[PDB]
Amino acid sequence: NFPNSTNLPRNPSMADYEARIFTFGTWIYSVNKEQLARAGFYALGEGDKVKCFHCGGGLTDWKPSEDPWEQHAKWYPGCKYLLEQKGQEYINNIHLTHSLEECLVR
Amino acid sequence: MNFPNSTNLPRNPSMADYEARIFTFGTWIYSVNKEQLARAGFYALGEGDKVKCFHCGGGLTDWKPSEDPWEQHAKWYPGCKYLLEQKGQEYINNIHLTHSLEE
Ligand SMILES: C[C@@H]1CN(CC(=O)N2CC(C)(C)c3ncc([C@@H](O)c4ccc(F)cc4)cc32)[C@@H](CN2[C@H](C)COC[C@H]2C)CN1
Ligand SMILES: C[C@@H]1CN(CC(=O)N2CC(C)(C)c3ncc([C@@H](O)c4ccc(F)cc4)cc32)[C@@H](CN2[C@H](C)COC[C@H]2C)CN1
Ligand SMILES: [Zn+2]
Ligand SMILES: [Zn+2]
């Protein structure tokens, strides 16, 4: 249940962009499948459910406003694919953003 | 806010002092030590053995005697910046490899 924060991926079968792209197939949900594959995610085949090949972290119910890489950071901040690809400079923006997002509206 | 804080500012700054966090436990006779939990940034909710990190907001429960506060902090809230400040990524990584080698 806990997410992988090691530097080795949990599903190395899904480590190649093409392997991940194939899992979606015809994809009808609001959020783009190339965008999701680039962000590490492959598809389960149960609705819009996706999983990061590295952290194992899963997400669902994608709104059009929700960005793969942004959601990757929100829920799986320990991911090492995330850190390798966007780098803690970016990752900290999201979190301040996402915390500050909540203080305004309340 | 279900998602955990990975900013460098704590979520509950009222619980940022050790003496604050420890005062929440009171008489505590769950299996795992309350000073150990407070040092690891946890304070008590008062609903069983439920605790919360003052920084990440990350919550845990049902403490086995085998389960260590700092180890569980890393397992479930690896993005915590109190965790990173206090143990460093050197520690944090071995403890992940140790969990991920079990799983
Ligand atoms: C794109 C966003 C993602 N949000 C978060 C989300 O999807 N999370 C959060 C979290 C990490 C607690 C979580 N754990 C499990 C699932 C589960 O379904 C799943 C299991 C295995 C998989 F391989 C894929 C998915 C999902 C999931 C959405 C908000 N979420 C959802 C509606 C789930 O319920 C909580 C609520 C706050 C909005 N859209
Ligand atoms: C000491 C360990 C902790 N484990 C993990 C655990 O406590 N987690 C995992 C996680 C992060 C998904 C999670 N999210 C919510 C709670 C919730 O209760 C809570 C909310 C707010 C609080 F302020 C305090 C607690 C807890 C919790 C235990 C294993 N856990 C538990 C039994 C919870 O259910 C899942 C299962 C795998 C073993 N003991
Ligand atoms: Zn990941
Ligand atoms: Zn924490």
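Residues displayed in chain B correspond, in order, to Swiss-Prot positions 248-350.
Backbone N, Cα and C atoms are what each Cβ position is placed from, and that goes for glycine too.
The local packing around B:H320 (Zn(2+) binding site), expressed as other Cβ atoms within 10 Å of its Cβ over all shown chains, amounts to 27. Annotation comment: Swiss-Prot describes B:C300, B:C303, B:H320, B:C327 as Zn(2+) binding site, evidence class sequence analysis.
Quoted from Swiss-Prot, the note on the mutagenesis of B:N259 to D is: Reduced interaction with HTRA2; when associated with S-314. The 10 Å shell around the Cβ of B:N259 (mutagenesis position) contains 17 further Cβ atoms across the protein chains shown.
In Swiss-Prot, a mutagenesis experiment is listed as B:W310 to A, annotated with the note No effect on interaction with SEPTIN4 isoform ARTS. Long-range neighbours of B:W310 (mutagenesis position) (same chain, six or more residues apart, CB within less than 8 Å of its CB): B:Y277, B:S278, B:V279, B:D296, B:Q319.
In the three-state DSSP scheme, B:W310 (mutagenesis position) falls into the coil class. Record note (Swiss-Prot) on the mutagenesis of B:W310 to R: Reduced interaction with HTRA2; when associated with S-314.
If you take the C-beta of B:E314 (mutagenesis position) and look for same-chain residues 6 or more apart in sequence within under 8 angstroms, you find B:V279. Here Swiss-Prot describes B:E314 to S as a published mutagenesis experiment; the accompanying note says: Decreased interaction with DIABLO/SMAC and with HTRA2. Decreases interaction with HTRA2; when associated with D-259 or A-310. No effect on interaction with SEPTIN4 isoform ARTS.
Here Swiss-Prot describes B:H343 to A as a published mutagenesis experiment; the accompanying note says: No effect on interaction with SEPTIN4 isoform ARTS. Following the DSSP three-state reduction, the secondary structure of B:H343 (mutagenesis position) is helix. For B:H343 (mutagenesis position), the Cβ neighbour count at a 10 Å cut-off comes to 22, with all displayed protein chains included.
The Cβ of B:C300 (Zn(2+) binding site) lies under 8 Å from the Cβ of B:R258, B:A287, B:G288, B:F289, B:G306, B:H320, B:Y324, B:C327, B:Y329, B:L330, each of which sits 6+ residues away along the same chain. Highlighted here would be the recorded positions (B:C303, B:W310, B:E314, B:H320, B:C327, B:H343) whose C-beta falls below 6 Å from ligand 1, but none qualifies. Around B:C303 (Zn(2+) binding site), taking its Cβ as the centre, 26 other Cβ atoms fall within 10 Å, counting all chains. Excluding B:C300, B:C303, B:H320, B:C327, which define the Zn(2+) site, the same chain contributes B:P251, B:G288, B:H302, B:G304, B:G305, B:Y324, B:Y329, B:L330 within 8 Å (Cβ to the Cβ centroid), listed in sequence order. With a threshold of 8 Å between Cβ atoms, none of the recorded positions B:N259, B:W310, B:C327 neighbour chain A.
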